[PDB]
Amino acid sequence: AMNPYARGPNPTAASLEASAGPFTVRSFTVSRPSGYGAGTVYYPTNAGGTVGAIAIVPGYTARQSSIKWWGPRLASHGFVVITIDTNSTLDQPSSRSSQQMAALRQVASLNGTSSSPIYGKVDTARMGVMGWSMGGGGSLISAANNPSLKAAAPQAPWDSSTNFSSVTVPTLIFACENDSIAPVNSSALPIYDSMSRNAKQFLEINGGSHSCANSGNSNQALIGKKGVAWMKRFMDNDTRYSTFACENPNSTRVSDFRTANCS
């Protein structure tokens, strides 16, 4: 049956691995950030309908630059994306989560503000969370606390606690094989194994350092394909993307692939 959220032409591996999707992207800096430090909004000009929104948070000491590449990559496939700086560079995961949710809230405000470039462009019922390291831990906290979120795709997550057993939101964990800041054995993998209630996926990048999914990474084709496919499948209920979302990509750039409850 027709999916009112489907946007864009039918996907291929090549179209998803490309540096950009079908839609023209513009961006702006949020003038008066509400509940977080600073933000940049990326949006499609010509998506053909309202789109979901995704809020992305950096790691400790880090800024938007570390996660910026997701903004154009996701927006060009039909999402509104807000990348944030935190109130302090030394904010911890819980605070990062609150700020992430504040950023989504502001996206909803701007959707209703006629002066904004994103006026009327957002479906405020359909949201997702992403982020690096402690910002990835924050993303998981956001999902735990707000199960109406449609998707979560943290990268190299870290939190003091690895128990996210309550999470019912579809969650893709990007992991970095050689991470020594948040080692996979003590962070990303126990987090992944804790979650028994959801669609989930574990994608570990072969030879990756802790920054393996950050801006400038050497795996933007694969990582971008997977992120976009996960968000399309789960934020847009778009079953054109189910295979790309759920499949083992059979890539030598991947040292560990796992998934559950994905169809």
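Please read every residue number as a count from 1 along the shown chain.
Looking at the header, which is where the method is noted, we find X-ray crystallography, 1.6 Å.
Each Cβ is built from the backbone N, Cα and C atoms, and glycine gets one as well.
As annotated by Swiss-Prot, active site, nucleophile applies to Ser133. Residues or ranges marked as active site, charge relay system by Swiss-Prot: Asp179, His210. Residues or ranges marked as poly(ethylene terephthalate) binding site by Swiss-Prot: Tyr60, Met134, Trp158. Annotation of the published mutagenesis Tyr60 to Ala (Swiss-Prot position 87) in Swiss-Prot: Displays increased enzymatic activity on PET bottle. Displays decreased enzymatic activity on PET film and on BHET; the original residue is retained in the structure shown. Recorded in Swiss-Prot as a mutagenesis result, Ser66 to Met (Swiss-Prot position 93) carries the remark: Increases activity towards 1-naphthyl butyrate. Record note (Swiss-Prot), mutagenesis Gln92 to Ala (Swiss-Prot position 119): Displays decreased enzymatic activity on PET bottle and on BHET. The unchanged residue is displayed. Here the residue is the original one, but Swiss-Prot notes a mutagenesis experiment at this spot, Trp132 to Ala (Swiss-Prot position 159): Displays decreased enzymatic activity on PET film and on BHET. Looking at Swiss-Prot, the entry for mutagenesis of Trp132 to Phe (Swiss-Prot position 159) says: Increases activity towards 1-naphthyl butyrate. Annotation of the mutagenesis experiment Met134 to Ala (Swiss-Prot position 161) in Swiss-Prot: Displays decreased enzymatic activity on PET bottle and on BHET. Under the heading of mutagenesis, Swiss-Prot lists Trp158 to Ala (Swiss-Prot position 185) and annotates it as follows: Exhibits highly impaired PET degradation capacity relative to wild-type PETase. Also displays decreased enzymatic activity on BHET. Under the heading of mutagenesis, Swiss-Prot lists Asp179 to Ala (Swiss-Prot position 206) and annotates it as follows: Loss of enzymatic activity on PET bottle and on BHET. Here Swiss-Prot notes a mutagenesis experiment, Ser187 to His (Swiss-Prot position 214), with the remark: Displays increased enzymatic activity on PET bottle. Quoted from Swiss-Prot, the note on the mutagenesis of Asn214 to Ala (Swiss-Prot position 241) is: Displays decreased enzymatic activity on PET film and on BHET.
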Exercise for the section: Specify the nearest of the recorded positions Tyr60, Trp158, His210 to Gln92 (mutagenesis position), where nearness means the distance between Cα atoms. Expected result: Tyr60
Fill in the blank from the handout: If you count the other CB atoms within 10 A of the CB of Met134 (mutagenesis position), including all protein chains displayed, you should get 30
Completion exercise
For poly(ethylene terephthalate), with binding residues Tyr60, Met134, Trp158 per the record, max Cα distance (Å, no decimals) returned as 10
Handout entry: Residues close to poly(ethylene terephthalate) site centre defined by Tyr60, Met134, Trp158, Cβ within 8 Å
Key = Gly59, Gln92, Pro93, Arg96, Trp132, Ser133, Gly135, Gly136, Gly137, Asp159, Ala182
Fill in the blank from the handout: Keeping only the mutagenesis positions of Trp132, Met134, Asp179 whose C-alpha lies within 10 A of that of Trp158 (mutagenesis position) yields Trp132, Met134
Handout entry: Cα proximity to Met134 (mutagenesis position), best match among mutagenesis positions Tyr60, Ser66, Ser187, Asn214
Key = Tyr60
Practice task
Could you measure between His210 (active site, charge relay system) and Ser187 (mutagenesis position) for me? Cα positions, answer in whole angstrom.
Solution key: 12
Problem - Count of other CB atoms lying within 10 Å of the CB belonging to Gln92 (mutagenesis position) - result: 15
Practice task
Give me the non-local Cβ neighbours of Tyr60 (mutagenesis position): same chain, 6+ apart in sequence, Cβ-Cβ under 8 Å, ordered along the sequence.
Solution key: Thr89, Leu90, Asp91, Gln92, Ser133, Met134
Exercise for the section: Using DSSP reduced to three states, classify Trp158 (mutagenesis position) as helix, strand or coil. Expected result: coil
Problem - Sequence-distant neighbours of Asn214 (mutagenesis position) in its chain (C-beta under 8 A, six or more apart) - result: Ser66, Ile67, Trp69, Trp132, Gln155
Fill in the blank from the handout: DSSP output for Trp132 (mutagenesis position) maps to strand
Exercise for the section: Could you check the mutagenesis positions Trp132, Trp158 and say which one's CB has the most other CB atoms within 10 Å? Expected result: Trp132
